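First the structure, which I've put down as structure tokens, then a few questions once you've had a look.
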There are 2 protein chains.
Amino acid sequence: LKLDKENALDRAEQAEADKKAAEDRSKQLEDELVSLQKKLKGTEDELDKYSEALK
Amino acid sequence: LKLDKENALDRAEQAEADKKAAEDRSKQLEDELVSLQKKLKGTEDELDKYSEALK
């Protein structure tokens, strides 16, 4: 207990460092997902440009 | 005190829970970078199908 505030604070720093790494990945992956979505839509809208040009 | 460890632990435990959540977000986003990349390529493959059908 007595040193657990410290062990848990350091654990929290590490757990936060890891939730942060996971969260930073979430943000980076969020940026990539969005980039892929913009590119997907680039290609989906393009899919329609060709589909429409095709019909 | 037990309360200092409990609070630091709540920070650590919640940070671990947040790591789970952050990891869930980042692993889901990675799965969705795959779904977006896959769907991007779904659309890219289809762009060629329409582009080719178009040409």
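Chain A is numbered as in Swiss-Prot; shown residues: 11-65, in order.
Recorded method is electron microscopy, 4.8 Å.
Placed from the backbone N, Cα and C atoms, the Cβ positions cover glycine too.
Among the mutagenesis entries in Swiss-Prot is A:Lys15 to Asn, noted as: Impairs interaction with LMOD2 and TMOD1.
For each feature listed, report its degree of burial, its nearest neighbours and the pertinent distances within the displayed model.
The C-beta environment of A:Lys15 (mutagenesis position), restricted to residues of the same chain at least 6 apart in sequence and closer than 8 Å, is empty. DSSP assigns A:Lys15 (mutagenesis position) to a helix in the three-state reduction.
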